[PDB]
Structures are given as C-alpha cells and as structure tokens.
Number of protein chains: 2
Amino acid sequence: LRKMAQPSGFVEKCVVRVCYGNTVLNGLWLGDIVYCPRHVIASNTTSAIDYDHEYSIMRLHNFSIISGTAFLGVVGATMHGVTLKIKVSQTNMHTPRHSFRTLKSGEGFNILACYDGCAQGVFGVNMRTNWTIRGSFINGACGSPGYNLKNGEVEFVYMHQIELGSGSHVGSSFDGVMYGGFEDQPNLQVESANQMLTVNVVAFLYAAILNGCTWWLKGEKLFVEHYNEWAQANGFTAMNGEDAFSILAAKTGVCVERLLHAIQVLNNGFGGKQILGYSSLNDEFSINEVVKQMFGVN
Amino acid sequence: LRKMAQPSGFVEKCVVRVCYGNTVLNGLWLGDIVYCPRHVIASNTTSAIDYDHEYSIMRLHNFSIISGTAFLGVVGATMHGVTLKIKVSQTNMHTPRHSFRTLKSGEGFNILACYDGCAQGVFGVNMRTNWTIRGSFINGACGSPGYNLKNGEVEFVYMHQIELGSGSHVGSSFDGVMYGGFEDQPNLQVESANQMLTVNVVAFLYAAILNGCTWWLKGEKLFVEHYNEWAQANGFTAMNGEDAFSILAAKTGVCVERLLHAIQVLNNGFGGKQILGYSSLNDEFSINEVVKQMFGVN
Ligand SMILES: *C(=O)[C@H](C[C@@H]1CCNC1=O)NC(=O)[C@H](CC1CCCCC1)NC(=O)c1cc2ccccc2[nH]1
Ligand SMILES: *C(=O)[C@H](C[C@@H]1CCNC1=O)NC(=O)[C@H](CC1CCCCC1)NC(=O)c1cc2ccccc2[nH]1
C-alpha cells in the first residue's frame, strides 16, 4: 500500500509563470484565461491589503506571462474572490477536458508543486478537516494547482495561496473561495485542530487484513454511536457511510464495527509492532484507493 | 517533509501497451525501440523457462503494440538480459532527451505505475539494500518504468519485472540486468534482510532540527567508527559520505555524531512522542530530498 499521485502530464502543459511588478508566481492557463492568486498584484504586503484599491491601480502592462519560453499577450484581468482571471490573446491548445470542483472535508486530490512556471513535484494529499494541507511548498509555489483525474477529465480543485504560521498550507478553489475561509492577508491566522479521518483509517485496516496483517484484529465490536462519542473527545471524525465499506467487508468477512473497536484500542499505540509498515494509524488512504490498489477497481 | 515524485509528463508519452499472445504488459517506446520484460514471450509460466527456446519459437505476428490508439509495426526483436528490444517502424516523436542509469543501493527514484499501456500513478521510492523496492503493483504492472529527472534529461533506471513471495518488488535496468540478480523464473526466491538507510535517517533528523523538533536531541557524540560497529549488528547500514552533511551540520550547529548517538537510542522506541509526525525512525528521505524540499536546491 503506497500513497500515489495521479499522473501530472495533462496539467503540466497548463502551468505558466505569472509576473506582476515585483512579484513572480504560477498561473494556470486554460482556454484563453490564466488563473492565479490575486495577491500577485499587492504592491505592499506589510499590513492589511485593500484589494479594491490594489485592483483599481492595477495596470495591465505590468503583467508578464510566460508559457515555457513564449510570452502571452495580456488583454484583460478581473478579480474573483481571492483569484484573478487574466484574459490572454492566445488560447492554450493543450487545454485538457476539465471542470472545476470544490473539495469537501477529507477528500483526496493531487498537488503539482510548481516554481517559476514549471512543475517540480507531484504528490497525493487529503484536504484536512481544518481546511489546510501539509504541502511541501516553499516560496514561489503560489498558484500551484491541485487536481483529480476522473472519467477522462481533469477536475481542478486547488490553487495554492498562503502558508500559515504553523507551516500548514491553504489554497482556494478556482472560483476564488479560500478553503476554510482564511484571508489572503499578512497577519497571523490559526487553524482549527486537525481530526484523524476515521473513514480512511477504517480503509487502512481493511487493507491490513487483505495483506494478512491481523495481529490487532479482535472479535469485539464497538457500535457506531458509541464510537462517535469516543471520536468527539479523542480527535477523530465521526463514522459515516458504513455502506461504502460493503465491498471490503464482504471480501474480508470483518464488519466495520470490529475495526472501530480496533481504532479505539490501537490509538493508544502499536507497542512496537507495525501495520503495513507503519508505527501508528494512517489516515492517508480512502476506500477507493484501497480497492483500486488491491483490485484495480475504480 | 512529504514524500513526492518528480512530474511524469515526459515519461507518459513513452509508455505503450505490449501484448504477446494473451500476455499484456507495458513497454517503453524510445526512438524506434520498445523495451519490455522478456517474460512477455514465455509460453508457459508454471515451470522453469528456457528463454533461448522461447526466443527461438517467438513469432513476431503474435505481438500487438499500441501507443494510445495507434498500432506500431514490429520489424524485429532481440533479447538482452531479461529484456526485449522490439524494433518498430515508428519513431516516438515525443522521445525526451534521456539516458539509462543503474541505481546504487539506497538511491531514490520515481515509479510511473502503468497498466494496459496507460499510466495510473506516480510515487517516489528508494532502491533498498536488498535490491528490492516497496512498490504497490498488481497484475499487469510489468514494464512500468522508474525514472529520475536531472539536468534537463530523463534517466531511465527501472523496468518492473516480478513480485516476490514476500510482496517486495524486483526490476531490471534497461540494459537488461535484474537488480539484485533475481531471476525471471517462476520459483520462490527470497531476498536478503533489509537494512535501515543510516544516511537517510540522519537526513531525517536534520530535517527535524530544521523544523525545531529537537526534544530527542542530546549532547553526547557517538563516533562514526563506534556507530558503525553497532549498525552492522542492528540492521542499519554504515555511515558514509558525512561531508555532504557538513553543510547541514554547519547550518544547524549540530554535528553528525550527535545524530548517530540519537539513532542508537531512538531505535529502541520514541516513547509515545513523534518526530515530524512519524512514530519511529524514518529512512525514506535522502539528504538530497530534504535539501531540495526545504531550501529549493539540488
Ligand atoms: C507564494 O509563492 C508564497 C508561498 C508560501 C511561501 C512559503 N511557503 C508557502 O507556501 N506565498 C506568500 O509568499 C505569501 C504572501 C501573500 C500572503 C497573503 C497576503 C500578502 C501576500 N506569504 C505567506 O504565505 C507566508 C509568510 C510567512 C512568514 C512566517 C511564517 C509563515 C508565512 N507564510
Ligand atoms: C507483470 O505484470 C506481473 C507483475 C506482478 C504481478 C502481481 N504483482 C506484481 O508486481 N509479473 C508477473 O506476473 C510475473 C510473471 C512471471 C512469469 C514467469 C517468470 C517470472 C515472472 N509473476 C510474478 O511476479 C509473481 C507470481 C507470483 C505467485 C505467488 C506469489 C507472488 C508472485 N509474483
């Protein structure tokens, strides 16, 4: 069981460099629009930014947009939430089939980490319950896109915006809505406490059974409402959609509630043993990742 | 610290679907040659294989090679170690600048996991000291390529071949040499014992220091010679190349000998605490990765 990214080839062709005055970051070129964070036009980030004022003084000739080696001709730019839509005169002939989607709590996606208009890394990640992610971004990563591949099309779900004081990372949907409601402002912002994604830990243990790792499995069941009471006080999400696990419960013969029991126990530590090579419960893998990696089903 | 892959776009254009009879796996199409595992032509996989015999009875009309939706035309094939070089009429016009390199023990690289000639996932891995990797492959992944991006070119380093009884994964170089000397035969083969990569664990601990996670750091030094006598009997590799860590020692003020000392004690357990979110020592990240991810430098 390995955490994988979906391939990045369709997305790489859309990444561009967006320069405005004294700032450089990344943009996403789809059709004749380049999407990027609006804070690229902020002329002074020492203190609170009045983005209406910044937009009113914005001058189109201060933009430079580069795709690989070619300059794109900027013809207009409008502000939408915390993003800019920059109209260029060239159409990206490598625009993939795509849509835009806003992630829900816990949902998996892929980050293409880009610098200077060029992709440098790719990884799978989950939107955490506090609406941040643990990216690896350093300065210059803003505008890096997050995406999912689904039925032959690219769902664009994340545009990188800011790093919080804690080191956690916040982006926006491509509608311009910042995840978690955080502001593109210079001052300190603090995220809510993270919660372990219970549905993913369940999938993790099903994966463990399927690979023969069963030293932790016991016959006792913990009822869902009894588990949810425990979760609320111990930093775990509640259990929902138990039906979703039916394919895994059938193939293993282990009901969900026996794994809820194991979570409550295994949270106190593994005692030196390892589950699939991990020394603590892992919440990285969704049910769909587990069935895909072990069976080839989507 | 997040495990990442380098982007996959350049390599996706080279993956093809290779079918011989009723066996289907992946090929790597470079110039006018398709590289793939030679066991694609083995007519009976249930017993010892005489590849000289199988090569002598190979009939080229049994091949089907598809790139996306186009069929490639086979004009010849030759056998080189545990690979086949299949000469086609068509030159891959998306062949990147590239070379073939053979991994050293402990070296990091990227896998593009493919099925039916189509990339499905991408992840970073290390060649382990026992010449296996911890992959996540199911039937049909054979021929999936491993690569590194360096200096404006693709280094092709791994062609996926077999899964061992233990679940570990074994490949060959593209020059046809199986990593670890394993055979492309259907009998049980057992790998040697894996060792923890000391230089990676030292990189890991430096990353922890750089992130102000030093609860585990003490003042005592442990000399390299003494660490190494402990390592040889405790499942860790010897410490080498401590000059690369000089820049991190200088930057941090913490010499390598204080981290070797920490490895010795922390191997016994973390006492319920965590380091960068891990519950035990982690050997997945090289010094190169740590420096690239935190400081942007190759
Ligand atoms: C865009 O390229 C960068 C990417 C940041 C920088 C480091 N790691 C990242 O992910 N984003 C920024 O530089 C913003 C700048 C805008 C923020 C919104 C309003 C003004 C401009 N800066 C940060 O995100 C930032 C600064 C900072 C200082 C100390 C601790 C954390 C921190 N995060
Ligand atoms: C190629 O696509 C597959 C990839 C394997 C399949 C399962 N997970 C993988 O990574 N490789 C194979 O199918 C080889 C084919 C053999 C042909 C004859 C010579 C040796 C290779 N089979 C295996 O790798 C294999 C069979 C097997 C049976 C029981 C336990 C493990 C196991 N691994």
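Sequence positions for chain B are given in Swiss-Prot numbering; the residues included correspond to 2968-3265, in order.
From the backbone N, Cα and C atoms, a Cβ is placed for every residue, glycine too.
The Cβ of B:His3006 (mutagenesis position) has 22 other Cβ atoms within 10 Å, all protein chains considered. For the mutagenesis result B:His3006 to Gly, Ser, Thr or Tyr, the note given in Swiss-Prot is Complete loss of 3CL-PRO activity.
The active site, for 3CL-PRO activity annotation in Swiss-Prot covers B:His3006 (among others).
Sequence-distant contacts of B:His3028 (mutagenesis position), defined by Cβ-Cβ distance under 8 angstroms and a gap of at least six in the same chain, do not exist. For the recorded site, B:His3028 (mutagenesis position), the DSSP three-state label reads helix. Here the residue is the original one, but Swiss-Prot notes a mutagenesis experiment at this spot, B:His3028 to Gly or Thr: No loss of 3CL-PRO activity.
According to Swiss-Prot, the mutagenesis experiment B:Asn3029 to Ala, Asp, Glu or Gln carries this note: Increase of 3CL-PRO activity. Close to B:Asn3029 (mutagenesis position) in the fold, though at least 6 residues off in sequence, lie B:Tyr2987, B:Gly2988, each with a CB less than 8 Å from its CB.
Quoted from Swiss-Prot for the published mutagenesis B:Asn3029 to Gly: No loss of 3CL-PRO activity.
Here Swiss-Prot notes a mutagenesis experiment, B:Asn3029 to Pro, with the remark: 95% loss of 3CL-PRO activity.
Annotation of the published mutagenesis B:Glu3074 to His in Swiss-Prot: No loss of 3CL-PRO activity; the original residue is retained in the structure shown. Following the DSSP three-state reduction, the secondary structure of B:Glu3074 (mutagenesis position) is coil.
B:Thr3099 (mutagenesis position) is surrounded by 23 other CB atoms, counting those within 10 A of its CB over all protein chains shown. DSSP assigns B:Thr3099 (mutagenesis position) to coil in the three-state reduction, outside any helix or strand. Under the heading of mutagenesis, Swiss-Prot lists B:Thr3099 to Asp and annotates it as follows: Complete loss of 3CL-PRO activity.
One entry in Swiss-Prot concerns the mutagenesis experiment B:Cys3109 to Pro, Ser or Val. Its note says: Complete loss of 3CL-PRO activity. Around B:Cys3109 (mutagenesis position), taking its Cβ as the centre, 25 other Cβ atoms fall within 10 Å, counting all chains. Mapped onto three states, the DSSP output places B:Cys3109 (mutagenesis position) in coil.
Annotation comment: Swiss-Prot describes B:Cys3109 (among others) as active site, for 3CL-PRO activity.
Close to B:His3136 (mutagenesis position) in the fold, though at least 6 residues off in sequence, lie B:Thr3099, B:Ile3100, B:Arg3101, B:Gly3102, B:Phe3104, B:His3127, B:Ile3129, B:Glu3130, each with a CB less than 8 Å from its CB. When secondary structure is read from DSSP and collapsed to three states, B:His3136 (mutagenesis position) falls in the strand class. Quoted from Swiss-Prot, the note attached to the mutagenesis of B:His3136 to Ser states: 77% loss of 3CL-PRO activity.
Looking at Swiss-Prot, you'll find the mutagenesis B:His3136 to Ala noted as follows: 67% loss of 3CL-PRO activity.
In Swiss-Prot, a mutagenesis experiment is listed as B:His3136 to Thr, annotated with the note 93% loss of 3CL-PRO activity.
The separation of B:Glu3074 (mutagenesis position) from B:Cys3109 (mutagenesis position), Cα to Cα, is 21 Å. In sequence order, B:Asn3093, B:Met3094 make up the list of same-chain residues 6 or more apart from B:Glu3074 (mutagenesis position) whose Cβ falls under 8 Å from its Cβ.
Highlighted here are the mutagenesis positions (B:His3006, B:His3028, B:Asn3029, B:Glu3074, B:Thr3099, B:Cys3109) whose C-beta falls below 6 Å from ligand 2: B:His3006, B:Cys3109, in sequence order.
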